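**Q** Before anything else, here's the structure in question.
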Amino acid sequence: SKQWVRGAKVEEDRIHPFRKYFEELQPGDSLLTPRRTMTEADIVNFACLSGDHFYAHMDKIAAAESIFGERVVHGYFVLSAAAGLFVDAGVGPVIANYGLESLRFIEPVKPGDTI
Amino acid sequence: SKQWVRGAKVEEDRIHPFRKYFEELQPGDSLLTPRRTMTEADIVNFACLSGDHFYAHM
Amino acid sequence: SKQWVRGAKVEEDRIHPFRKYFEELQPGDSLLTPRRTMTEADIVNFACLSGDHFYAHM
């Protein structure tokens, strides 16, 4: 199908794929980023900056009676800290983003957990 | 005394008391807010933002 | 002198200089970083986090 699918082989190419032009990107060019440890302070800083003081993230009593068992990290903070790991800072071929297509949150992310 | 005192009964109304006008507030209108857990990072953020690096907090 | 001095030529080589081992670094391996705009909020955040409320900054 000339498209990377889910379990195909990857081709890691020793430089960042955001530094390549359109005629030299192939489907299967892959990047594996470094890690980030989700701490308890990241929950507080994201809930303060955004404004999402939901009970599963800021309350400790009601989180123990919820489905998760304890208070967890936001979904949009996982979405933002994922993009913090693979965006190239310099000026290159990448112009705009403008799109997100099919997001699903599968398992919860807790404090003391690397991404 | 026509004033809520400390231990009187309350009257919760399922809309926020900061949405009523002056002619429809009655003494006794009460709101019970959601909770917030005071973590260790909150001490550091407030002491940095204000500047109060007192020894009982830092 | 087998060093880099101040105005010698450089060798920009398409991969990051902190990714090389000791046997493949040569004196004169250079990196030009991206930019960052200093703003009024940065002075406030750094003076709050560090604690230096000096009069020339605050």
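Numbers in chain A come straight from Swiss-Prot, and the residues shown are 510-624, in order.
This entry, so its header tells us, was determined using electron microscopy, 3.1 Å.
Each residue, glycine too, has its Cβ placed from N, Cα and C.
Quoted from Swiss-Prot for the published natural variant A:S611 to N: In strain: W.
Map the listed features onto the structure and describe their local environment.
**A** A:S611 (variant position) has a Cβ environment of 4 other Cβ atoms inside 10 Å.
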**Q** By the DSSP assignment reduced to helix, strand and coil, which category contains A:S611 (variant position)?
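**A** In the DSSP reduction, A:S611 (variant position) maps to coil.
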